[PDB]
Amino acid sequence: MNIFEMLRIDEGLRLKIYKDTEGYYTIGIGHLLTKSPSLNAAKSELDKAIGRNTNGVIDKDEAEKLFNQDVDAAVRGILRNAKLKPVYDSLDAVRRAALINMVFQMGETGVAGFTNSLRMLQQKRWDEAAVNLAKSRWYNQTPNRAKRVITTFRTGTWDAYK
Ligand SMILES: [Cl-]
Ligand SMILES: [Cl-]
């Protein structure tokens, strides 16, 4: 298992614009298009992102290309973030995947806001961090996905995904 396979399990793959769990216009592998309510603003962003007139639909390769950029952007965002970088540096390879996952889903800013949990992760207090991470809107909104990520942080194994 690796970060790509993990996020592909968590986000799925859709070749037509869809709305995410929060109601936003998305396409491919969790690629957020816009927070605007307009399908047109969504189609425009999509065409901008792909470099072609898509009429809201893309092929698998296009989906995967966006996905590669997003994972890359995620990792680089973590490494440029003064609050996140130290956490990441401290972690083993599996747990690093868990943090990248959170950042892909909720952006750097959002994760950077989990002050207490980040400190607990840094100190390698697994059980405590797992309990703290569960007291969040995130967990209440996407309980199944949150549980998988959290289990990954607690255990440091890919069990939740097997
Ligand atoms: Cl883009
Ligand atoms: Cl969920």
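Determined by X-ray crystallography, 2.0 Å, according to the entry header.
The backbone N, Cα and C atoms fix where each Cβ goes, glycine too.
If you check Swiss-Prot, you get these features:
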MUTAGEN   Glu11 to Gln  Complete loss of activity
MUTAGEN   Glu11 to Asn  Loss of 84% of enzymatic activity
ACT_SITE  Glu11  active site, proton donor/acceptor
MUTAGEN   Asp20 to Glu or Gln  Loss of 99% of enzymatic activity
ACT_SITE  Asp20  active site, proton donor/acceptor
MUTAGEN   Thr26 to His  Facilitates transglycosylation more effectively than hydrolysis; covalently bound substrate
MUTAGEN   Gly30 to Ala  Almost complete loss of enzymatic activity
BINDING   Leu32, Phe104, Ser117, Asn132  substrate binding site
MUTAGEN   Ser117 to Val  50-fold decrease in enzymatic activity
MUTAGEN   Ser117 to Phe  10-fold decrease in enzymatic activity
MUTAGEN   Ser117 to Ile  500-fold decrease in enzymatic activity
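Everything Swiss-Prot records as a feature, shown here on the structure.
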{"residue": "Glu11", "record": "mutagenesis position", "CB count, 10 Å": "20"}
{"residue": "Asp20", "record": "mutagenesis position", "CB count, 10 Å": "15"}
{"residue": "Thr26", "record": "mutagenesis position", "CB count, 10 Å": "21"}
{"residue": "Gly30", "record": "mutagenesis position", "CB count, 10 Å": "19"}
{"residue": "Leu32", "record": "substrate binding site", "CB count, 10 Å": "16"}
{"residue": "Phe104", "record": "substrate binding site", "CB count, 10 Å": "26"}
{"residue": "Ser117", "record": "mutagenesis position", "CB count, 10 Å": "24"}
{"residue": "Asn132", "record": "substrate binding site", "CB count, 10 Å": "19"}
Looking at the binding-site residues listed here (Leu32, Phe104, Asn132), whose Cα lies nearest to that of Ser117 (mutagenesis position)?
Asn132
I'd like to confirm something. Which of the recorded positions, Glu11, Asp20, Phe104, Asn132, has a Cα closest to the Cα of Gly30 (mutagenesis position)?
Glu11
Cα-Cα, whole number of Å: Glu11 (mutagenesis position) versus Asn132 (substrate binding site)?
24
Extent of the substrate binding site in Å [max Cα distance among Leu32, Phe104, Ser117, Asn132]:
27
